[PDB]
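Have a look at the structure below before the remarks.
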Number of protein chains: 2
Amino acid sequence: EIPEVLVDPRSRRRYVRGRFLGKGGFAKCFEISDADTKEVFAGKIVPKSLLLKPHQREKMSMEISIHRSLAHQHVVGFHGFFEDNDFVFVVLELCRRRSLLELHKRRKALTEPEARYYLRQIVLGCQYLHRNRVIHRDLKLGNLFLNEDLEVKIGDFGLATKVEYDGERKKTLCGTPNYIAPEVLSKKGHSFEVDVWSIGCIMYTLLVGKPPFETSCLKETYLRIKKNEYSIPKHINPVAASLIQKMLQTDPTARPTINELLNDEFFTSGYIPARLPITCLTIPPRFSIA
Amino acid sequence: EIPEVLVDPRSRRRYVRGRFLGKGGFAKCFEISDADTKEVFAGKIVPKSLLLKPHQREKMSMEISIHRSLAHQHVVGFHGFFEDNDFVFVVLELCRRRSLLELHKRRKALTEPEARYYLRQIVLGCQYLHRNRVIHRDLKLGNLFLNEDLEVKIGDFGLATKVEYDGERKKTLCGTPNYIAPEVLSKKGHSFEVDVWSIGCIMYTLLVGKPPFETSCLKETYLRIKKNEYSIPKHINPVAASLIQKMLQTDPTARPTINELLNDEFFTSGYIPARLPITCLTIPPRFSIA
Ligand SMILES: CN1CCN(c2ccc(OC(F)(F)F)c(Nc3ncc4c(n3)-c3c(c(C(N)=O)nn3CCO)CC4)c2)CC1
Ligand SMILES: CN1CCN(c2ccc(OC(F)(F)F)c(Nc3ncc4c(n3)-c3c(c(C(N)=O)nn3CCO)CC4)c2)CC1
Ligand SMILES: [Zn+2]
Ligand SMILES: [Zn+2]
């Protein structure tokens, strides 16, 4: 039922709707372009018909509120929002190379240098978020978008929350994140540490080629996370394996903090590419010297 | 994509598909009738296109396996199943008066006698299930169907499980039941007691007109159940209020067992109608003497 042109009274700007990119939650995303400046964007379009309950509205509202307040090289740029009477429209930075999920589907396990490269950017993005007292709470591969340079941009703040005062422990998380931290499952209160947990799973998945706690039943997976049941393959280098372990610990107080991470031996003693070639979307790089 | 006639090779029987009744989970339900004996049935029709994963298949399979093994006045009769290459078909006892959910929407709080009447039947149905080592695990209003006589028939065994040996504690429940017991949320293992818990909520809802632990966020509701946060209105009779309390306790070992229930003062000292008039679908009964 979505209009072909998206008009924002108050900004003046108009947007031609273009190609579908996908659908997550109540949203559909489209390439759109500022009919004037011809600049291209990702547009996230939620029908108000799925927002009849105040609780669902507040969530949509809270996502815009958090996302709007953020600007950083490795966070998906927020360029505005508006609504007509049937839709909410959110205009976001377009990432022309999809997400780490599609990369991982095509390459499974990456080379260490690739993993250093992406994890660094994920971590810088997340250092920014924690610095601003935002927990993302659903960092996973399909939320980690890639622009035309294969730079990471964290996106989808629909489960993100704001830490409102020191020592606050979030008691609930309304949603079912992918790489979900143990203290969320055991409802003991959670904070910034759940993100470091998710990055631990991401690091495992990037290095190993599969998620750490996969099973066929989601409820078994939860159980595994609860008991910290996972094993790191023997071929994963020990420095890398060490860092995975540090992050994937049941005790949130035990895990490194987002700022500790880039000082880990894993980064500081390994080669970190300055940039990757597009070939690496499909072909493992050998990082040859000349 | 569903055929207009449902044919079961092996039984011979054919069924004309008829009116939609509703849709829960992967299923759609239709009135159907044995094209020969003209007998009418409820048909539950699941598309194999939503059953591609082995885990989803096993659940469908487990529901038929449990439901098929059951016969009782207050359980929805199982009359067979079959499949073609695109659908599973399950032929069930038709309940022409929908469920306690539609009754509750129309009447909110019932009179005590009505509540005794329905709870008795729910309990007899459930005594049968426990006798056969089946936990239902999602007893709620929309699962409690009513035939043309306003007799209760427990239905939907899609979260039901079989207790395989004495003292077994089910560790997981793959699904999100409505009136969900605390020990399921705190993953401590659960057994027959979760059903008595659900009947406690049903009793509260039938007497009070709203569920005991309602909030606007499901995750807040869980939290409330976890801490046993609910209050019984002062006008609910004390005997009734007592029985609600006995059933809605955090400690599963503390709650009555399905067989203790009908001996409770709530039943044995109150008037229990032998039957209700259809008027009570819409009009509160006064149970006058002549
Ligand atoms: C899981 N996969 C699905 C497909 N993906 C995919 C596929 C194509 C894309 O565009 C281009 F072709 F230019 F590369 C892009 N690029 C792209 N760029 C910016 C955004 C999105 N996608 C996006 C967002 C959300 C959200 N929830 O907030 N979902 N999607 C994406 C809609 O899902 C936020 C803004 C991503 C990446 C994520
Ligand atoms: C939540 N409400 C929805 C509407 N209901 C409703 C409405 C109309 C009905 O038929 C008649 F008109 F004759 F009364 C009936 N009667 C009816 N009778 C037998 C069955 C069902 N419905 C049924 C089942 C399931 C399941 N999951 O296993 N879902 N539905 C029902 C499909 O949802 C199992 C077998 C129920 C009762 C439950
Ligand atoms: Zn499961
Ligand atoms: Zn919620």
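Quick note: numbers on chain A are straight from Swiss-Prot, i.e. 39-328, in order.
The way this entry was determined, per its header, is X-ray crystallography, 2.2 Å.
Note: Cβ is positioned from N, Cα and C throughout, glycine not excepted.
Feature annotation from Swiss-Prot assigns domain 'Protein kinase' to A:53-305; the stated evidence is sequence analysis. According to Swiss-Prot, the feature ATP binding site maps to A:59-67, A:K82, A:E131, A:178-181, A:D194. As a published mutagenesis entry, A:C67 to V appears in Swiss-Prot alongside the note: In analog-sensitive mutant; enlarged catalytic pocket to accommodate purine analogs; when associated with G-130. For A:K82 to R, Swiss-Prot lists a mutagenesis experiment annotated as follows: Loss of kinase activity. No effect on RIOK2-binding. Looking at Swiss-Prot, you'll find the mutagenesis A:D176 to N noted as follows: Abolishes kinase activity. Under the heading active site, proton acceptor, Swiss-Prot lists A:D176. Swiss-Prot gives this note for the published mutagenesis A:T210 to A: Abolishes activity. Abolishes checkpoint recovery.
Here the features listed in Swiss-Prot are placed on the structure.
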residue: A:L59; record: ATP binding site; Cβ neighbours (10 Å): 16
residue: A:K61; record: ATP binding site; Cβ neighbours (10 Å): 11
residue: A:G63; record: ATP binding site; Cβ neighbours (10 Å): 16
residue: A:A65; record: ATP binding site; Cβ neighbours (10 Å): 19
residue: A:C67; record: mutagenesis position; Cβ neighbours (10 Å): 19
residue: A:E131; record: ATP binding site; Cβ neighbours (10 Å): 16
residue: A:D176; record: mutagenesis position; Cβ neighbours (10 Å): 22
residue: A:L179; record: ATP binding site; Cβ neighbours (10 Å): 20
residue: A:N181; record: ATP binding site; Cβ neighbours (10 Å): 26
residue: A:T210; record: mutagenesis position; Cβ neighbours (10 Å): 17
Close-lying recorded positions around ligand 1 among A:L59, A:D176, A:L179, A:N181, A:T210, where CB distance stays under 6 Å: A:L59
Using Cα positions only, nearest of the binding-site residues to A:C67 (mutagenesis position) (A:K61, A:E131, A:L179, A:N181): A:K61
A:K82 (mutagenesis position), number of other Cβ atoms within 10 Å: 28
Members of the recorded positions set A:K61, A:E131, A:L179, A:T210 whose C-beta sits under 8 angstroms from chain B: A:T210
Minimum Cα separation from A:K61 (ATP binding site), reported as the residue among mutagenesis positions A:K82, A:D176, A:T210 that achieves it: A:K82
Close binding-site residues near A:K82 (mutagenesis position), where close means Cα within 10 Å, chosen from A:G63, A:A65, A:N181: A:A65
Cα distance (Å, whole number) from A:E131 (ATP binding site) to A:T210 (mutagenesis position): 30
DSSP three-state assignment (helix, strand or coil) for A:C67 (mutagenesis position): strand
Top Cα neighbour of A:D176 (mutagenesis position) in the set of binding-site residues A:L59, A:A65, A:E131: A:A65
DSSP three-state assignment (helix, strand or coil) for A:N181 (ATP binding site): helix
